[PDB]
Amino acid sequence: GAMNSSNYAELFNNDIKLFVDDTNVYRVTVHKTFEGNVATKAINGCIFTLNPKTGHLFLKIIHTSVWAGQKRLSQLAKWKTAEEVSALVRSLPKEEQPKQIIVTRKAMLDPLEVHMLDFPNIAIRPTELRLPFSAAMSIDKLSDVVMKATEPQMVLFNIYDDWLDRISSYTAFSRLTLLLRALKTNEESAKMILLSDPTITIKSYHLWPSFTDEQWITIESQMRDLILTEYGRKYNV
Amino acid sequence: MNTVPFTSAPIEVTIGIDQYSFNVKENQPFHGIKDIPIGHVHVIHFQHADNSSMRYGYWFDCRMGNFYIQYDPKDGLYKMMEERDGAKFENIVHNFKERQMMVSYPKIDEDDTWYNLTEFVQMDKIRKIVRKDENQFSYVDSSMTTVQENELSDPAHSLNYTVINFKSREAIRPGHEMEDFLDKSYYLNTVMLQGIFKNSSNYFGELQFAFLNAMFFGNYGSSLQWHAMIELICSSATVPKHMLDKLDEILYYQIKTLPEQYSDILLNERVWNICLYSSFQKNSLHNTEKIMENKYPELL
Ligand SMILES: Nc1ncccc1CO
């Protein structure tokens, strides 16, 4: 059933699973037309498909061409997500296929279940957790590859860089959700904190800066304070 | 007109004949039911006074043989049986009639209720859903499970309704996932109508049968089947005009006939609201929408 606070440790066991987040698949700018009516212009999107144990990210770029002459795009987006996830499962060798797929939004359950009928042993699961995967387009290198795409494209990343050489998946995922939670609450502050010290760079093959263990502690602390600061700003509480 | 004689009534029981029912007392000199209209299926049904869990009945068609009821004090129920000796039977019936120990199927001449609930119901098709080929009549009760219910406790005592499952390979063509899930027209028209049922009449018969089993025995699996068969039509953008007009009539009589005080357990909120208000056919069930709104506005 539902993935929650109680069954959290399951994410880091040895059963292959993927999170699917569809919140950046269909992306629009709302604008005024010459006649003073409102229109949307779609921009490139992405499916965020993450193995929380390995950090392997299957970033399927959704090129605006997908939407051309289609109606009910917010609905189509869930079915296009389901279609791409099912094509990705089919493309993996059997021993790499996930045993579970966890959708961050319940509206993905039926579209994904229907596209996965060929895979009756893959459990499709909602989650009660409010995960911040929407902020994936606040990671500069992910945003860059999506906006530059001129056609449908799959790009592979490790969202944990080399962290698993030093820490467990549990700790890596905690660090990732704290980073994404911060970027989602205040993108400006979050990225000032990550790039404040020019001596710490991002490797060409990485997404996040090359922080020493003690520098991660300090960054992690600054991210918590920001999530508190902006929680204070919001509620005056 | 035809007759279902009773050997006796040794135990107190509410006897149903189609939509009619009457209370019989322990050892009351009751010898059965006469003037039963030829031309339709019928169901005789039972609820023991001493235990309401004993809710059970026989689908029969009087054109297929001479049928009587006899209480079995071993199995503790009223059993239908076939009398193969035509002259013994005519003689038995003629005595009970002369002694007027038989209630009359109490049909009002203006009243087409039973016709309208059983229009497409066929006794040979009932015998394929309820498999017991040594009898010409079909036993159903409250607790019998459907083949489908048994997929998710014995198979010889099952209701073999057509399996309908919106999230099945049968219901969804590879490469038409969104189309087939959001518009079930291919599942209704190609798989179910053309493929399994052969025609709308057969489709309607099973739907009507499922309703009746739900209403007369409170059979939960029959209720699920009735709703599924309704939902598959209402969730199809493309349905023949005659099927839609006929569905409206079928459902109107079902809602009309339902006991007022059973709506809460026999009617599915989600299905009805979807079928009348959200679905492709939301505008095609005028009669059904008017009776549902006026008789069960709370459900909506
Ligand atoms: N026509 C029918 N009458 C009763 C039960 C089932 C069907 C469909 O085969």
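Don't overthink the numbers, they just go from 1 along the chain as shown.
Cβ from N, Cα, C; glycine included.
Spatially close to A:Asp21 (mutagenesis position) yet at least six residues away along the chain are A:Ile47, A:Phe48, A:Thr49, A:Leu50, A:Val103, A:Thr104, A:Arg105, A:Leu131, A:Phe133, A:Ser134, A:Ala136, judged by Cβ distances under 8 angstroms. In this structure, A:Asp21 (mutagenesis position) is part of a beta strand by DSSP. Swiss-Prot gives this note for the published mutagenesis A:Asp21 to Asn (Swiss-Prot position 1853): Reduced growth at 30 degrees Celsius. Strongly reduced growth at 16 degrees Celsius.
According to Swiss-Prot, the experimentally introduced change A:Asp22 to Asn (Swiss-Prot position 1854) is described as follows: Reduced growth at 30 degrees Celsius. Strongly reduced growth at 16 degrees Celsius. Residue environment of A:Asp22 (mutagenesis position) contains 28 other Cβ atoms, counted within 10 Å of its Cβ in all protein chains.
Where Swiss-Prot documents A:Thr23 to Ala (Swiss-Prot position 1855) as a mutagenesis experiment, the accompanying text is: Reduced growth at 30 degrees Celsius. Strongly reduced growth at 16 degrees Celsius. For A:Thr23 (mutagenesis position), the same-chain residues lying six or more positions away in sequence with a CB closer than 8 A to its CB are A:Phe48, A:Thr104, A:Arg105, A:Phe133, A:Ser134.
Using a 10 Å Cβ-Cβ cutoff, A:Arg105 (mutagenesis position) registers 16 neighbours. Listed in Swiss-Prot is the mutagenesis experiment A:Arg105 to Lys (Swiss-Prot position 1937), annotated as follows: Severely impaired growth. Reduced growth at 30 degrees Celsius. Strongly reduced growth at 16 degrees Celsius.
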